Amino acid sequence: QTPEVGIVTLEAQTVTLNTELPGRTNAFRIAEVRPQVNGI
Amino acid sequence: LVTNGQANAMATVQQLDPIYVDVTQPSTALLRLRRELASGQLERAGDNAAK
């Protein structure tokens, strides 16, 4: 008459959590070579 | 290369111990407030009005 349930025995254990995130790589020190002189 | 009076900012320095909060109220709401505060059906708050 009494039912028959199915248990899981949950036990405390440490977890980490990390999330992926987008983004674009940029150069470290880019120099836009641009003149300081008018001429040909 | 960096030129004089450059429109592009090199870095941005901001401090936030207070923060301005810019809040937009529609003008018809201010106009119905001006219509209802003049009549007696809505009294001005006073000392607590700024919070």
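Chain A is numbered as in Swiss-Prot; the shown residues are, in order, 34-73.
Looks like electron microscopy, 3.6 Å, at least that's what the header says.
Cβ coordinates are placed from backbone N, Cα and C, and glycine is handled just like the others.
Experimental mutagenesis at this site is recorded by Swiss-Prot as A:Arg57 to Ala or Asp, annotated: Abolishes complex formation and thereby decreases drug resistance. Taking the Cβ of A:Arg57 (mutagenesis position) as reference, no residue of its chain lies under 8 Å away while being at least six apart in sequence.
Neighbour count (other Cβ atoms within 10 Å of the Cβ, all protein chains): 4 for A:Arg62 (mutagenesis position). What Swiss-Prot notes for the published mutagenesis of A:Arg62 to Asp is this: Abolishes complex formation and thereby decreases drug resistance.
Mapped onto three states, the DSSP output places A:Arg57 (mutagenesis position) in coil.
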